[PDB]
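This report concerns only the one structure given below.
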Amino acid sequence: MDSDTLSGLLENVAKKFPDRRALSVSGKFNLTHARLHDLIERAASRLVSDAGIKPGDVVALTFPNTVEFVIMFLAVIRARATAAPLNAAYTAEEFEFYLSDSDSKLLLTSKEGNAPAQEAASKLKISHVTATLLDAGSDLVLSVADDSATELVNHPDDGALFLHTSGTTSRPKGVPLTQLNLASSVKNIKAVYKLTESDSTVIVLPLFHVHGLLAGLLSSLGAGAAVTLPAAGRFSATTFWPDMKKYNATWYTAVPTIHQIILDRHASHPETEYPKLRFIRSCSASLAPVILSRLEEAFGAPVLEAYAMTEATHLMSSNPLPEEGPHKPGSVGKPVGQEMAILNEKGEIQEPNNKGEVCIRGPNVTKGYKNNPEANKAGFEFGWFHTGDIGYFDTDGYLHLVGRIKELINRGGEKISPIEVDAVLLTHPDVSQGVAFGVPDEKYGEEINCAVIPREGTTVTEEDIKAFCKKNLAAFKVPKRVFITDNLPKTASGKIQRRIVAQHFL
Ligand SMILES: Nc1ncnc2c1ncn2[C@@H]1O[C@H](COP(=O)(O)OP(=O)(O)OP(=O)(O)O)[C@@H](O)[C@H]1O
Ligand SMILES: [Mg+2]
């Protein structure tokens, strides 16, 4: 059943599991694998014959998390074109930038449209086409005027997905990913979680970032499993568990800020009963051990943390299923389907429990950034990609992350991990959210500060937080200032970015 292209893999899946459920929209649609496969083939045929899409063309997509986004994403790639999913919330100026930078030749949206994206596409003279799924008796309707897919051969080295990085420690970089990149990551994710055709999940993350796209959507479809999209095209804490129950979910994946919202909802409105999940997954930012504990206690499933990035087509490492090995709080587990090494600044491989930069090598990894010869010369050596993250392997081969090189706090020669300190802040009884960050300091060069959101109806002082930290951290790691606030900025992906927080409180 496996294949070295995503389109090939999905074809094998449809043939093996044609009448199993593939894709539901809560309360509305329920597509089987054969039906979805044919909707995709027919749409790809229309893109080639009627929209003039040629191999290597880039097609931009901007949708909520909807059935048309799924169908058109896979139709674009099937037609040997490259999909460039874009955040629907961008301004017209942002859209103009990303449409130009990706070399998009076509913009797809829903029939309702997206006014800023349409404004940008018109200014750049890029065609705009809408996509609508009506009923089970009809093909997907495309707004382009009136077979041709069948002939098409998908090559592992064809471009398939073009994304930018989240912009956390830099200006977002452009990342081209191939059919082969996608197929490799789908095989890795399916393998480490043993996804099979009886699995089922609800998507709670944006499908324009690789976490929800690769793990939630594509790896499920690649196992013959099922995916449910929320009725309103985005995560809702109120409909999450009803959807998970109704559509027989067996797992879900989310980022720590979304897991915290789900936990809050469990505290204020517990369900009378929860489904028994095989596992709950967390990725994209560190999962504090206390959040892991809270999730296992609330929902009774093992919580497996993974480590991933856009340049790796998502998954690099994960804690294993309990039947294969332990999962370690504070750890992102073992490499899956790729090589990984910890290197010092001279490129020497480090022994266990010695820190260094995490480097990876594998068929899931991008061949290189688009139009950035310098980032490529800096980031790649003999096939290995330098992640920019500092970590170490313990003697079981489990990876422990210390943090991004650019985020470590250098206080008078001692480096502080903001990950470590965050994990402590979240254990304070009255802290609902917390983030540590570096700031300039005239005596030590850099100092650590933090910001916390108190739990509703509690009052928290800087001095309480600091005292609590002093009981749980070496003194040099204790935030010198604690900012108390009602809200922290997070990305569309759900990451709190420390540089933004820092600037905001200074
Ligand atoms: N489980 C985890 N724990 C800690 N950090 C993680 C984890 N999973 C992913 N990360 C972090 O997320 C990064 C990947 O994020 P993504 O590819 O979305 O872009 P970004 O690094 O946030 O943005 P930019 O590349 O523009 O700086 C990893 O390099 C690592 O720093
Ligand atoms: Mg990055």
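The residue numbers of chain A are those assigned by Swiss-Prot, with the residues present covering 1-146, 152-511 sequentially.
If you check the header, you will see the structure was determined by X-ray crystallography, 1.9 Å.
Here the Cβ of each residue, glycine as well, is placed from N, Cα and C on the backbone.
Per Swiss-Prot, the feature ATP binding site maps to 170-174, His214, 289-291, 310-311, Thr315, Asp394, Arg409, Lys500; the stated evidence is experimental evidence. DSSP classifies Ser289 (mutagenesis position) as coil under the three-state reduction. A C-beta separation below 8 Å, combined with a sequence spacing of at least six in one chain, links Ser289 (mutagenesis position) to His216, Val260, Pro261, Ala313, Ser498, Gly499, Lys500.
Swiss-Prot lists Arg239, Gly418 with the feature CoA binding site, giving similarity to another entry as the kind of evidence. Of all Cβ atoms in the protein chains displayed, 15 besides its own lie within 10 Å of the Cβ of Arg239 (CoA binding site).
Annotation source Swiss-Prot lists oxalate binding site at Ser289, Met314, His319, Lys500, citing experimental evidence. A simple way to gauge crowding: the CB of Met314 (oxalate binding site) has 24 other CB atoms within 10 angstroms, across all the protein chains here. In three-state terms derived from DSSP, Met314 (oxalate binding site) belongs to an extended strand segment.
For the published mutagenesis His214 to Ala, Swiss-Prot gives the following note: Abolished activity. All protein chains included, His214 (mutagenesis position) registers 24 other Cβ atoms within 10 Å of its own Cβ.
Listed in Swiss-Prot as a mutagenesis experiment, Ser289 to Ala is described as follows: Abolished activity.
Annotation of the published mutagenesis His319 to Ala in Swiss-Prot: Abolished activity; the original residue is retained in the structure shown. The Cβ of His319 (mutagenesis position) lies under 8 Å from the Cβ of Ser190, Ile194, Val215, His216, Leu218, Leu219, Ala220, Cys288, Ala313, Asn369, each of these being in the same chain and 6 or more residues away along the sequence.
Put simply, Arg239 (CoA binding site) is 22 Å from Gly172 (ATP binding site) when counted between their Cα atoms.
For the oxalate site listed in the record, the two most distant Cα atoms among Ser289, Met314, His319, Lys500 lie 15 Å apart. Ligand 1 lies under 6 Å from the Cβ of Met314, out of the recorded positions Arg239, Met314, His319, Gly418. Ranked by Cβ neighbours within 10 A across all protein chains shown, the binding-site residues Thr174, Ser291 are led by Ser291. With respect to ligand 2, the recorded positions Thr170, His214, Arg239, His319 contribute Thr170 as residues with a C-beta closer than 6 angstroms to one of its atoms, given in sequence order. Comparing CA positions across the recorded positions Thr170, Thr174, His214, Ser291, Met314, the one lying closest to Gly418 (CoA binding site) turns out to be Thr174. Annotation: residues between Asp146 and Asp152 (5 in total) lack coordinates; Cα distance 13 Å.
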